[PDB]
Amino acid sequence: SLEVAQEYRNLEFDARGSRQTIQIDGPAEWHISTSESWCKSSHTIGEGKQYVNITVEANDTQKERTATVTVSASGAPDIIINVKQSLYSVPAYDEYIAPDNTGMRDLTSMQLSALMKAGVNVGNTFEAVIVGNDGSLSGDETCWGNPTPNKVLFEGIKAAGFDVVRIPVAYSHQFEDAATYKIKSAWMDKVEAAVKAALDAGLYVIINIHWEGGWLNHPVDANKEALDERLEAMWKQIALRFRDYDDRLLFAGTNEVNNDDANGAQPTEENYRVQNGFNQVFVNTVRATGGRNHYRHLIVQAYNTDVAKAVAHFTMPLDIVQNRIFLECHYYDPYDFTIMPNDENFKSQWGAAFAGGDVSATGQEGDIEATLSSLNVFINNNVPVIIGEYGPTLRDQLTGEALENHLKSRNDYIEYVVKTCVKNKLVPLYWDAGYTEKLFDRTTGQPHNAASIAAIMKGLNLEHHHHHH
């Protein structure tokens, strides 16, 4: 005697990966199979009265799909359960407007990436926050020592040969209502004015929600509901403000998501699940606004923006349009050369020219090639990759031979990273924080470090002009 309750005969799943426990009331021996690889039973063979899980993979096909689950036993009729899984759909927002392709070229993110080429960050600016010991946030875009981004800065960036600017942004120091995460319109106006100036200068523009005190750095189930709700509430506002901008404006959902409570522990499967979930929340929220945001190119982040973690653990969000998502990683290897503080055991030199000198034990040419080339798995899957930040600090306290060798090392490193990105079809964005590493004078937009700008341009053009077999 083989029995399955009527409630279990016709199962329905949404597009997410998910599971449902059913009950099989069977004899001493029974069996289960399914008709499709995306629909799995926890059990192949069973006995008696058992809780059995039916699990579906995420449906990224943009069509409804169906399967059967067949329960069988010797001398008993088969019981055949229907499984239906829906296509991906966006949350319903009252503010939704119909999709609009005005200014939205018919280009995949991969194709767009090939036009973007290289760029720079306007770092330590709109994301600058004064952080108190209780996590309280204050300040504005000038609080880390930079002036407001202006027209002449963006014009200078474009004139030097850059085609993209990443503008990190903080918002959580500018709430009108903290409980609902309502952002002051006056702050949004300032952000928008900078975006407009950058676009008018002829640049691609990327805006994000950056670190801003680290509130997002709790990728655990205990905090997922609150964090997902906040990330949505914030992105809904930003997406609505910027909805009518053309395809030169891209959104990046998060920055460097980490578990701030785990003290550098290896991340867990829970951490990857919840962090990949943040990327999904961001995509859902933007798409749910409709208009040009239906088509906008969106940028989602690897865990910690780490390359190896991208390769091992990043999952593509489900989306309502095809091929309009980029992956973002950051790249600062070797850390003891690039960004380790001056009061720690830094290495001032880098690369083959300084082998046997004050160089790092890792992150020389071969290591850089290995790590950046590992991103080929994305490129070959038609997923473009932005290296959203790279670059070494400039240790201006050094003197004599040590300073000269350091300055050379920075430029050798910069050129090498850039050329390696180009070879691998990655888009490299230099970390300019307006301090000693800066490329431009923030006030006038004039070049500050012509030699380092030239290193980037040499890296960009190396294999085009000076090519060989």
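We number each residue from 1, going along the chain as drawn.
Header says: X-ray crystallography, 1.4 Å.
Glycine too: its Cβ is placed from the backbone N, Cα and C atoms.
Here's what Swiss-Prot has on this protein:
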- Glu256: active site, proton donor (ACT_SITE)
- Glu389: active site, nucleophile (ACT_SITE)
- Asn124, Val131, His210, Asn255, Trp431: substrate binding site (BINDING)
- 26-86: domain 'BACON' (DOMAIN)
- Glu389 to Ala (Swiss-Prot position 430): Loss of activity (MUTAGEN)
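Annotated features, which come from Swiss-Prot, shown on the structure.
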residue: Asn124; record: substrate binding site; CB count, 10 Å: 20
residue: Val131; record: substrate binding site; CB count, 10 Å: 15
residue: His210; record: substrate binding site; CB count, 10 Å: 23
residue: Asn255; record: substrate binding site; CB count, 10 Å: 24
residue: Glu256; record: active site, proton donor; CB count, 10 Å: 20
residue: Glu389; record: mutagenesis position; CB count, 10 Å: 25
residue: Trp431; record: substrate binding site; CB count, 10 Å: 24
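Those residues noted as binding substrate (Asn124, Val131, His210, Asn255, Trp431) have their most widely separated CA atoms at a distance of 22 Å. In terms of DSSP secondary structure, the domain 'BACON' (26-86) contains 0 helix, 33 strand, 28 coil. If you measure from the Cα atom of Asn255 (substrate binding site) to that of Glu389 (mutagenesis position), you get 10 Å.
With respect to their backbone Cα atoms, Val131 (substrate binding site) and the residue listed as 'active site, proton donor' stand 17 Å from each other.
On a Cα basis, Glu389 (mutagenesis position) lies 5 Å away from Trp431 (substrate binding site). Between the residue listed as 'active site, proton donor' and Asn124 (substrate binding site), the C-alpha separation comes to 15 Å.
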